There are 2 protein chains.
Amino acid sequence: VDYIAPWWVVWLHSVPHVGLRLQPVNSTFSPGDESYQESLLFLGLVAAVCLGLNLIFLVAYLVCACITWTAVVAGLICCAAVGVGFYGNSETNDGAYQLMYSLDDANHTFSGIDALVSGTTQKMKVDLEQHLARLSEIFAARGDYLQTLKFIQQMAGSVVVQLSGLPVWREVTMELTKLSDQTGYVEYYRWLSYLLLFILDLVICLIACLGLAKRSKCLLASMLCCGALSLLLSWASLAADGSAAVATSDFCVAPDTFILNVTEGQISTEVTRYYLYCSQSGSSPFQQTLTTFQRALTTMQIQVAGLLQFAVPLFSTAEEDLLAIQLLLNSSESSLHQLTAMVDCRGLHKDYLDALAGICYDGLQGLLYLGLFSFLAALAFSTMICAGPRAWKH
Amino acid sequence: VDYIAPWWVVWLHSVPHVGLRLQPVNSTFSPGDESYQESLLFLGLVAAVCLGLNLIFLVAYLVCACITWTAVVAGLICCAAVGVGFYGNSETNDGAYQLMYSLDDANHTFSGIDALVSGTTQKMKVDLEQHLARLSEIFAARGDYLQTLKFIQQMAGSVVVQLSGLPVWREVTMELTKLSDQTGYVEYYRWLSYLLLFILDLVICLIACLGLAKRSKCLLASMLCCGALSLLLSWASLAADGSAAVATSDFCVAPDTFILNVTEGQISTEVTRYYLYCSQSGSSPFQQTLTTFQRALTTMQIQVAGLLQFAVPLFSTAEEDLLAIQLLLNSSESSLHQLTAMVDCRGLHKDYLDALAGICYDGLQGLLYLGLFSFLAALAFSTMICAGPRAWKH
Ligand SMILES: *[C@@H]1O[C@H](CO)[C@@H](O[C@@H]2O[C@H](CO)[C@@H](O)[C@H](O)[C@H]2NC(C)=O)[C@H](O)[C@H]1NC(C)=O
Ligand SMILES: *[C@@H]1O[C@H](CO)[C@@H](O[C@@H]2O[C@H](CO)[C@@H](O)[C@H](O)[C@H]2NC(C)=O)[C@H](O)[C@H]1NC(C)=O
Ligand SMILES: *[C@@H]1O[C@H](CO)[C@@H](O[C@@H]2O[C@H](CO)[C@@H](O)[C@H](O)[C@H]2NC(C)=O)[C@H](O)[C@H]1NC(C)=O
Ligand SMILES: *[C@@H]1O[C@H](CO)[C@@H](O[C@@H]2O[C@H](CO)[C@@H](O)[C@H](O)[C@H]2NC(C)=O)[C@H](O)[C@H]1NC(C)=O
Ligand SMILES: *[C@@H]1O[C@H](CO)[C@@H](O)[C@H](O)[C@H]1NC(C)=O
Ligand SMILES: *[C@@H]1O[C@H](CO)[C@@H](O)[C@H](O)[C@H]1NC(C)=O
Ligand SMILES: *[C@@H]1O[C@H](CO)[C@@H](O)[C@H](O)[C@H]1NC(C)=O
Ligand SMILES: *[C@@H]1O[C@H](CO)[C@@H](O)[C@H](O)[C@H]1NC(C)=O
């Protein structure tokens, strides 16, 4: 699998950005640049002014003053709009959940790598030092096997030095978990808000049908005021959806560039590109460190086996500690296999692709469908309102 | 993440399976059992008889012979039903797509493992034999360096022997790809069929509104016949959804058991359990063979480097051969890191959990919502039909 820009993303990237004072700005995704927020704020103003133009248009129609066919058409358009809105809200929720799961999996992988490195270095320092110190006086009589103890100690120091070269993912873990919590809050509130909007739209459609059903004038004022409120709400929803869609498409155009120049200080660019691209040829930055770790572990097991074969027949007083060393080395080699499984680019690359498909493919499609909902609902309510003057003639 | 049985799965596991002759049959998921298949067939007959009872009920009502309120209620129930049906169809499609993606990624991982093993063994046999045979005559003047060549040859033999011990996933690739193609065909056809059913139901609702609108009797016969056809179709859909939901729940209760006795001959049980459970404490079955491979590779590079340090300054007859050996061994260690990354239980365990969540969590929920669609549409059309005798009074 690989990431290619879909047609909707590249087309929405072409939307011009002019900002508040209508000047060309750098189109590239860059939150925190005061020009960028103004450019996104301009798109909201376009819909806000479009609401003002629409509000005057419908009011003037009520001032300048087959009707059942227009009412039925308005109801049909409202039902189609709310159906499309339900579909779009579900799709946006799916995209946000995909992003949440991808971030959770990346957080778990980084936590696993960090825990493996920390546990391995802590064990190889503390427990190995303790056991060697305990067995040193036993081997103090014999100078050989005691040179070998120093050899093991120095190569354990080499292992710790090599392991310390691996990047620390403590900050990345915190960033990922806090951003996941933030997106959880935002997604829950947004989904609840759109569900409430859909329910209110359906209730207003039912009241609109009841108004002609019961021929009550007092209900007409309530439905009209609620329709105006829902109209302004739907125009605000259209503005928000347009801004969010253009921002998401702009980010989706250059996700690699964005991640490269956000995670530039905390994470080295070498491993950043390694995980972002996951080249199949090789050149993994961890290959040399893992090779050194595995070579050192293998030779340590060789010397410990030599101790077990020869020293135990002579110095059998306390050799269960050598068995403990063997347990330690076997567990450390299992941890080595786990570590080289985690640090591969395959899993994190799959998570990153899943996140992109969540926001670029499903999230953007859902946002576009929600914008279509907003526009269709606005048109339907405007048509219902302008048909009102001859609707209340009874 | 871990798999726990949801409430709907365990509740649907308690549906009584009695077969054709109403004899208690085992509830364990076994599509190859003739009795079990009859139990699913019995569930379809329950709805089929329920269709017969419903058909007589509505026919008798037309024989024994506010109406606009009943018609409006029927239309509202129809609209709600088709909305729920759209939601359920989308959810089932999402679940099937999740299953497709999990199977595809598992296929890719198995293909990667197989390709890595095959390439490594083919290279370590053919290229080692060729290069050593080419450089043997050069080293013919010294029995030393030839003892080393023989040692390298025997260790390459050990490497290929250890690598041959890894399981062959050729059959598993066939099974996964053919099942993915089959589920693609089935899901495409099923989604198209339900989309067509929803569209026809909406068209019939529109025609129902038009018939009362235009007061045309000739349209009433067409809407009644189409309603009867859609009624029998919806009852068949309910039968299919109930049977499929029961089968999926039966599988989802014991997925581990099902996979254990479906994949029993082609794949050994220990690795199947390792990939199904992915225990962090339990030693991986590939740990010993990967350790042997890495030890042999490191020692081989040790002898090759020793040769480069001593044979090259003295002989210098051919160095590109040893340089090619070093390229080969570096590439083989990169392949080793890739192999130990792929064979970890983490990736395939995540794939299996994703597939389970696709069919157990999303697929079954979508199927239940489609069954709700079928029942609601049947009730709505029955109510519309029984209101017809006083509807056509004009
Ligand atoms: C992201 O991973 C970190 C681990 O680095 C998780 O932090 C742990 O969270 C659990 C549950 O809250 C605590 O019991 C641990 O003490 C935490 N460990 C550390 C080192 O802080 C974190 O919960 C994960 N976040 C998400 C959203 O999955
Ligand atoms: C650590 O693992 C090694 C490798 O398995 C153990 O070495 C023994 O190897 C022989 C032949 O491969 C077999 O008897 C067993 O695989 C191992 N012995 C036992 C008793 O399991 C080594 O023993 C392990 N460490 C300890 C303390 O047992
Ligand atoms: C499952 O993996 C196998 C590889 O083991 C894929 O088979 C290859 O497909 C490509 C694409 O046409 C062919 O060029 C190769 O010749 C195939 N190899 C073999 C050995 O048949 C298969 O396409 C994969 N299926 C899915 C659905 O991903
Ligand atoms: C295969 O990889 C090894 C390990 O990197 C190469 O050995 C050299 O190691 C030293 C110290 O780490 C460095 O100069 C380079 O990493 C390696 N040398 C070169 C010239 O790259 C070994 O050279 C590699 N094989 C070949 C044929 O270059
Ligand atoms: C934004 O600025 C960067 C660097 O100055 C430049 O490479 C890029 O072309 C600019 N893009 C636009 C749309 O101005
Ligand atoms: C990241 O943003 C900075 C800030 O303007 C910019 O200078 C840099 O070029 C960007 N990174 C890339 C790869 O363009
Ligand atoms: C099915 O058979 C197995 C083995 O005979 C048994 O353990 C299980 O309880 C049976 N299931 C039912 C529902 O009787
Ligand atoms: C698989 O099916 C056989 C035959 O019915 C049964 O004996 C066995 O118990 C099943 N597998 C498991 C793990 O129970």
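To match Swiss-Prot, the residue numbers of chain A are left as they are there, and the shown ones run 6-70, 88-416.
When the header is checked for method, it gives electron microscopy, 3.9 Å.
For all residues, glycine too, the Cβ spot is worked out from N, Cα and C.
Listed in Swiss-Prot as a mutagenesis experiment, A:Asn31 to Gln is described as follows: Loss of glycosylation. No effect on cell membrane localization, increased ubiquitination and significant decrease in protein levels; when associated with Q-129; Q-283 and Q-352. Sequence-distant neighbours of A:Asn31 (mutagenesis position) (same chain, six or more apart, CB under 8 Å from its CB) are A:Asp38, A:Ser40, A:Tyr41, listed in sequence order. Taken residue by residue with DSSP, A:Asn31 (mutagenesis position) is part of neither helix nor strand, so it is coil.
Neighbour density for A:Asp116 (Ca(2+) binding site): within 10 A of its CB lie 19 other CB atoms from the protein chains shown. Taken from Swiss-Prot, the feature Ca(2+) binding site covers A:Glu113, A:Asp116, and the record attributes it to similarity to another entry.
Under DSSP, A:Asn129 (mutagenesis position) is assigned to a helix (H, G or I) in the three-state scheme. While the structure shown retains the original residue, Swiss-Prot records the mutagenesis experiment A:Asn129 to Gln with this note: Loss of glycosylation. No effect on cell membrane localization, increased ubiquitination and significant decrease in protein levels; when associated with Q-31; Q-283 and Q-352.
Listed in Swiss-Prot is the mutagenesis experiment A:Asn283 to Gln, annotated as follows: Loss of glycosylation. No effect on cell membrane localization, increased ubiquitination and significant decrease in protein levels; when associated with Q-31; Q-129 and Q-352. Look at A:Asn283 (mutagenesis position): DSSP puts it in a helix.
Quoted from Swiss-Prot, the note on the mutagenesis of A:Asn352 to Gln is: Loss of glycosylation. No effect on cell membrane localization, increased ubiquitination and significant decrease in protein levels; when associated with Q-31; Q-129 and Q-283. In the structure as shown, the Cβ atom of A:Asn352 (mutagenesis position) sits within 10 Å of 15 other Cβ atoms. A:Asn352 (mutagenesis position) falls within a helix when secondary structure is assigned with DSSP.
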Is any of the recorded positions A:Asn31, A:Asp116, A:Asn129, A:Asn283 near chain B, in the sense of a CB under 8 A from one of its CBs, and if so which?
A:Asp116
Among A:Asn31, A:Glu113, A:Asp116, A:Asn129, A:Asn283, A:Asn352, the recorded positions whose C-beta sits under 6 Å from ligand 1:
A:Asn129
Indicate whether A:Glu113 (Ca(2+) binding site) is helix, strand or coil by DSSP.
helix
Within a 10 Å radius around the Cβ, which one of these mutagenesis positions has the most neighbouring Cβ atoms: A:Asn129, A:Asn283?
A:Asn129
Across the 17-residue unmodelled segment, how far is the Cα of A:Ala70 from the Cα of A:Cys88, in Å?
17
Considering Cα atoms only, can you say which of A:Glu113, A:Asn129, A:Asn283 is the nearest neighbour of A:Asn352 (mutagenesis position) among these recorded positions?
A:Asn129
So how many other Cβ atoms are close to A:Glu113 (Ca(2+) binding site), meaning within 10 Å of its Cβ?
22
Are any of the mutagenesis positions A:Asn31, A:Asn129, A:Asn352 near ligand 5, with a Cβ under 6 Å from it, and if so which?
A:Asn31
